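A.B. asks: Supplied in structure tokens, the structure appears directly below.
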Amino acid sequence: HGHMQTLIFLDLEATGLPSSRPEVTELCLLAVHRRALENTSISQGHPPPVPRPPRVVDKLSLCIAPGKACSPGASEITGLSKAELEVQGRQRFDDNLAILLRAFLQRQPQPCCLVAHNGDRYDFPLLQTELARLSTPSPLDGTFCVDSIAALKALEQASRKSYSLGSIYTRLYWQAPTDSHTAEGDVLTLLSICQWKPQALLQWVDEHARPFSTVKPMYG
Amino acid sequence: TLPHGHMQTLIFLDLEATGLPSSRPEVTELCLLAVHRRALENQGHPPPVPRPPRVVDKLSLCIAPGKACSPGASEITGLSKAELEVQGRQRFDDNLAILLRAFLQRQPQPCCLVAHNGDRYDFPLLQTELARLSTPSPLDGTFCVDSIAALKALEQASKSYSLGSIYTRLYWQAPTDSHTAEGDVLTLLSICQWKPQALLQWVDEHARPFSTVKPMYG
Ligand SMILES: Nc1ncnc2c1ncn2[C@H]1C[C@H](O)[C@@H](COP(=O)(O)O)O1
Ligand SMILES: Nc1ncnc2c1ncn2[C@H]1C[C@H](O)[C@@H](COP(=O)(O)O)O1
Ligand SMILES: [Mn+2]
Ligand SMILES: [Mn+2]
Ligand SMILES: [Mn+2]
Ligand SMILES: [Mn+2]
């Protein structure tokens, strides 16, 4: 493949941890063209200012009704619960959602790469499982993906620590992240850390991006 | 009165575009923020800015127009045809319509679009963009109302009705970041959360079919 033209930052909130065979409760996508990223001002200072998000971005944030209740742990940090989602008429992960996801992705210049923090262990496998439950073919069969933990790890060692979203943000900017544990809030925080070294991050992504189709489902 | 029953979903909308009506403008940015009726159920002088509901669906998209933006437009919206192309944004197309259609499908009916000055700007303009597509309009079953009339009505109960003017008057605070589709949509949500029940009742009473909105130009 060539250079990724669009980076789609992703975060999912769910009913719980992998062992519980969790289901998605919230999903946020933030598509950013590589030009927007390489155009972000280089960070200067220690700590440097938090990068300014690009003006031109595409965003999607959706709350989804899970097939089962959230565990006390997931609900307390995400602020979501099956009862509230359902009473508010949220629908399950279905064909229409897949259609919506495909259309959102098609608005972006290809090739495109999904970027998620701990995505290789959580987000990508979970999304794969959710899509596998549907009848239609996956809309991500032409999309690439990459875990931002590995990326930042490389970027930091090139410039043992916790590589959690908030820990990295705090390490780099000496500032506290906002709206943690909400799909949009975490996506916005991820965007900021990936904007730390724009050029280096883009290059690393280009070198490590892999087909989402190769992602193994979290559970069958 | 409920000419169309109680609205179960209010979709706050705002469009940024190339220019003013007489320019046969094209949309450059679009944002939809769908809130369930239950969510709107959320004394100070002035009161604090209402917190937005936790559960919400949001869509914000940038769009490349067929022509350049007027300096005045580009200056306040921060968008320009050149940059939108550099960022590889696509024109208003059928895929966009399909996206809106699927987004709307996720919301419980009936749904009512809410836009500040929507009756004169957003709705007519939206109708025009969709009308010229191959895909039939995905909003023919959706309702709409202008928040300007609504806030005038609510304020009647105890001069400038621009989005920014109303927000400040009510909260003695400046809106987060105006002239950006999402920024203006969130500000609109806030002013509509001023008097929730009253706003909801007013919307239920004045909602009309978006299908009856006449396009801005052909
Ligand atoms: N402690 C605990 N209990 C149960 N479920 C959890 C916990 N920590 C994370 N998660 C699950 C539920 C979250 O929505 C999701 C992503 O976390 P995020 O990091 O915000 O993207 O991971
Ligand atoms: N001064 C001026 N010149 C050209 N075009 C303009 C101007 N003011 C508004 N507009 C057009 C372009 C904006 O994106 C749109 C909606 O503004 P909104 O704020 O959301 O109502 O109206
Ligand atoms: Mn996450
Ligand atoms: Mn999260
Ligand atoms: Mn407007
Ligand atoms: Mn606006």
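By Swiss-Prot numbering, chain B shows 5-46, 51-166, 175-234, in order.
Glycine residues also receive a Cβ, built from the backbone N, Cα and C atoms like all the rest.
According to Swiss-Prot:
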- B:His195: active site, proton donor/acceptor (ACT_SITE)
- B:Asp18: Mg(2+) 2 binding site (BINDING)
- B:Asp18, B:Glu20, B:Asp200: Mg(2+) 1 binding site (BINDING)
- B:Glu20, B:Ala21, B:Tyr129, B:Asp200: substrate binding site (BINDING)
- B:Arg114 to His: Reduces activity. Loss of endogenous retroelement metabolization (MUTAGEN)
- B:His124 to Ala: Strongly reduces activity (MUTAGEN)
- B:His195 to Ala: Loss of activity. Loss of endogenous retroelement metabolization (MUTAGEN)
- B:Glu198 to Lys: Impaired ability to associate with CGAS-DNA droplets (MUTAGEN)
- B:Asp200 to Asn: Reduces activity. Loss of endogenous retroelement metabolization (MUTAGEN)
- B:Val201 to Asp: Reduces activity. Loss of endogenous retroelement metabolization (MUTAGEN)
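Quick one: where do these features end up spatially?
C.D. replies: Long-range C-beta contacts of B:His195 (mutagenesis position), restricted to its own chain and to partners at least six residues apart, with a cutoff below 8 Å, comprise B:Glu20, B:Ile84, B:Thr85, B:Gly86.
Of all the Cβ atoms in the protein chains shown, 28 others lie within 10 Å of the Cβ of B:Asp18 (Mg(2+) 2 binding site).
A strand conformation is recorded for B:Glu20 (Mg(2+) 1 binding site) in the three-state DSSP classification.
For B:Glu20 (Mg(2+) 1 binding site), the number of other Cβ atoms no farther than 10 Å from its own Cβ, over all displayed protein chains, is 25.
Residue density at B:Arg114 (mutagenesis position): 19 other Cβ atoms are found within 10 A of its Cβ, drawing on all protein chains shown. Secondary structure from DSSP puts B:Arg114 (mutagenesis position) in coil.
B:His124 (mutagenesis position) falls within neither a helix nor a strand when secondary structure is assigned with DSSP, and so counts as coil. Counting only same-chain residues six or more apart in sequence, the Cβ atoms lying under 8 angstroms from the Cβ of B:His124 (mutagenesis position) belong to B:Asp18, B:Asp154, B:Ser155, B:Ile156, B:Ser178, B:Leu179, B:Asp200, B:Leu204.
In the three-state DSSP scheme, B:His195 (mutagenesis position) falls into the coil class.
Non-local contacts of B:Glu198 (mutagenesis position) by the CB criterion (under 8 A, 6+ apart in sequence, same chain) comprise B:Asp18, B:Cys35, B:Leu37, B:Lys66, B:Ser68.
Under the DSSP three-state reduction, B:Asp200 (mutagenesis position) is assigned to helix.
Sequence-distant contacts (6 or more apart, same chain, Cβ under 8 Å) of B:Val201 (mutagenesis position) comprise B:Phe16, B:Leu17, B:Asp18, B:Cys35, B:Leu36, B:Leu37, B:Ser68.
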A.B. asks: Cβ under 8 Å from chain A: which of the recorded positions B:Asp18, B:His124, B:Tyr129, B:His195, B:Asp200, B:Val201 qualify?
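C.D. replies: It is none; no candidate comes close enough.
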A.B. asks: Looking only at C-alpha atoms, tell me how far B:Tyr129 (substrate binding site) is from B:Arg114 (mutagenesis position), rounded to the nearest Å.
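C.D. replies: Distance (Cα to Cα, whole Å): 26 Å.
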A.B. asks: Given the recorded substrate site (B:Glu20, B:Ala21, B:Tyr129, B:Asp200), which additional residues of the same chain have their Cβ within 8 Å of the Cβ centre, ordered by sequence?
C.D. replies: B:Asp18, B:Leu19, B:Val31, B:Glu33, B:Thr85, B:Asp130, B:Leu133, B:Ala197
A.B. asks: Would you mind working out the Cα-to-Cα span from B:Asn46 to B:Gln51? 4 residues missing in between, answer in Å, no decimals.
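C.D. replies: Those two Cα atoms are 14 Å from each other.
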A.B. asks: Express as a whole number of angstrom the distance that separates the Cα of B:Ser166 and the Cα of B:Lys175 across the 8-residue gap.
C.D. replies: 14
A.B. asks: Restricting to the chain of B:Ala21 (substrate binding site) and a gap of 6 or more, list residues whose Cβ falls under 8 Å of its Cβ, or answer none.
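C.D. replies: The answer is B:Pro29, B:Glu30, B:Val31, B:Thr32, B:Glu33, B:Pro73, B:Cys77, B:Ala81, B:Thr85, B:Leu133.
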